[PDB]
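A short worksheet on the structure shown next.
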Amino acid sequence: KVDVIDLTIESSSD
Amino acid sequence: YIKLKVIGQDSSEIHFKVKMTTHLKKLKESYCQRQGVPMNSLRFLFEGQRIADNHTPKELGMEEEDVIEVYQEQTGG
């Protein structure tokens, strides 16, 4: 599967 | 969360996890960073219309498994 860009405000990954 | 599909010109379909309440402004800029380029260099097209920074998935009519296109601006950003 293609990677999903995680940018949702939930986990500190920005 | 809502997942949108980003279609590139290099024939690619990337999954984009967006949050229904988060300003697309943040999604757009952060995605540019993931690409490795500054913001305003690429334009996000939804149904032909460009996705404004001050837009949200609540408007326009964004759904799950949606399709969003990305192209490079003539100015380069």
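We number chain B the way Swiss-Prot does; in order, the residues shown are 21-97.
The way this entry was determined, per its header, is solution NMR.
In case you wondered, yes, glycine gets a Cβ from its N, Cα and C as well.
One entry in Swiss-Prot concerns the mutagenesis experiment B:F36 to A. Its note says: Abolishes binding to PIAS2. In the three-state DSSP assignment, the secondary structure recorded for B:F36 (mutagenesis position) is strand. Other C-beta atoms found within 10 angstroms of the C-beta of B:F36 (mutagenesis position) number 22, with every protein chain shown included.
For B:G97 (mutagenesis position), the same-chain residues lying six or more positions away in sequence with a CB closer than 8 A to its CB are B:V57, B:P58, B:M59, B:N60, B:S61, B:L62. B:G97 to A appears in Swiss-Prot as a published mutagenesis result, with the remark: Abolishes sumoylation of ZBED1.
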